[PDB]
There are 2 protein chains.
Amino acid sequence: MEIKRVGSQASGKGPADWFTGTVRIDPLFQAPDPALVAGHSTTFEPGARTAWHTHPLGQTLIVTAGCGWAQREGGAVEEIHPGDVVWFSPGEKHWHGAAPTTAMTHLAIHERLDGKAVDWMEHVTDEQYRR
Amino acid sequence: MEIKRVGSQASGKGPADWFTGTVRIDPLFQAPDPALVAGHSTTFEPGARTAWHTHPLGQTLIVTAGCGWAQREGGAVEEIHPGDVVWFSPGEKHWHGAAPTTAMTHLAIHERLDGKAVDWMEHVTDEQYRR
Ligand SMILES: [Mn+2]
Ligand SMILES: [Mn+2]
């Protein structure tokens, strides 16, 4: 049994390669072998969002605060709210982040496949960032 | 990309064989093969807790409301509070629940191994719950 107490993990920032705007990453866990799951919290300032990317075994999002936007390639831009659970499929190309006037926070959970849980791709343009 | 909206997954009740007291289960997700990860929210009313049990691939908790207790076998009873992250090893026998006078809600994340994410065992006695 191991307990990581609230406040004991330092907050970080989202690398400018992988996010447009100001984004905070709050780590939570990464199960050790032979389990593969990891997770963390991510807070997006208004207008901020991930770049396009995919996950090798998909990813689950549990929105925990605010109001955000998300979109897979070919899909419409959807608004997401606290309590909504979002599932992206393996290899599914997508982004997510805040809405233009409100931040958003969600818990993200994904399994690692031989070490890897993400593949980053191009930024979401201001033309894409609209609804 | 699939969104399950807040309010779309009905609450259910913890079965008597797996819980002492009143427990509510709010489903969150189960990822389709080849992803093995699953998760749900559980709300324990004061005094309610799981029976003792184990998880084949361990379990991670993220407490989201109230104030609860948890224990692994041979271990002390520990308080867990919102924002705390708890990790139980694969195979580790344990239980968790509300404190005697406060409810607690957490998010539980576990990998399945052959479509099984838990082995249920004997109830936690009043004597084990306090002392
Ligand atoms: Mn993602
Ligand atoms: Mn458990």
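When the header is checked for method, it gives X-ray crystallography, 2.1 Å.
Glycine residues also receive a Cβ, built from the backbone N, Cα and C atoms like all the rest.
What Swiss-Prot records for A:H53, A:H55, A:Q59, A:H94, A:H96 is Mn(2+) binding site, and it gives experimental evidence as the kind of evidence. Of all Cβ atoms in the shown protein chains, 26 besides its own fall within 10 Å of the Cβ of A:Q59 (Mn(2+) binding site).
One mutagenesis experiment named in Swiss-Prot is A:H53 to A, and its note says Loss of mandelonitrile cyanolysis and cyanohydrin synthesis activity in vitro. Reduced metal binding in vitro. All protein chains considered, the CB of A:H53 (mutagenesis position) has 18 other CB atoms within 10 Å. Secondary structure from DSSP puts A:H53 (mutagenesis position) in a beta strand.
Cβ neighbours of A:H55 (mutagenesis position) (same chain, under 8 Å, six or more residues apart in sequence): A:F88, A:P90, A:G91, A:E92, A:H110, A:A117, A:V118, A:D119. Record note (Swiss-Prot), mutagenesis A:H55 to A: Loss of mandelonitrile cyanolysis and cyanohydrin synthesis activity in vitro. Reduced metal binding in vitro. The unchanged residue is displayed.
For the mutagenesis of A:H94 to A, Swiss-Prot gives this note: Decreased mandelonitrile cyanolysis activity in vitro. Decreased metal binding in vitro. The structure shown keeps the original residue. The local packing around A:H94 (mutagenesis position), expressed as other Cβ atoms within 10 Å of its Cβ over all shown chains, amounts to 21.
A:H96 to K or D appears in Swiss-Prot as a published mutagenesis result, with the remark: Results in a soluble but inactive enzyme in vitro. Cβ neighbours of A:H96 (mutagenesis position) (same chain, under 8 Å, six or more residues apart in sequence): A:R49, A:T50, A:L61, A:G68, A:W69, A:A70, A:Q71, A:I80, A:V86, A:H106.
Within 8 Å of the Cβ centroid of the Mn(2+) site, not counting the listed residues A:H53, A:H55, A:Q59, A:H94, A:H96, the chain contributes A:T50, A:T54, A:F88, A:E92, A:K93, A:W95, A:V118. Among the recorded positions A:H53, A:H55, A:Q59, A:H94, the ones whose Cβ sits under 8 Å from a Cβ of chain B are, in sequence order, A:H94.
Here A:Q59 (Mn(2+) binding site) is positioned 11 angstrom away from A:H53 (mutagenesis position), judged by their C-alpha atoms.
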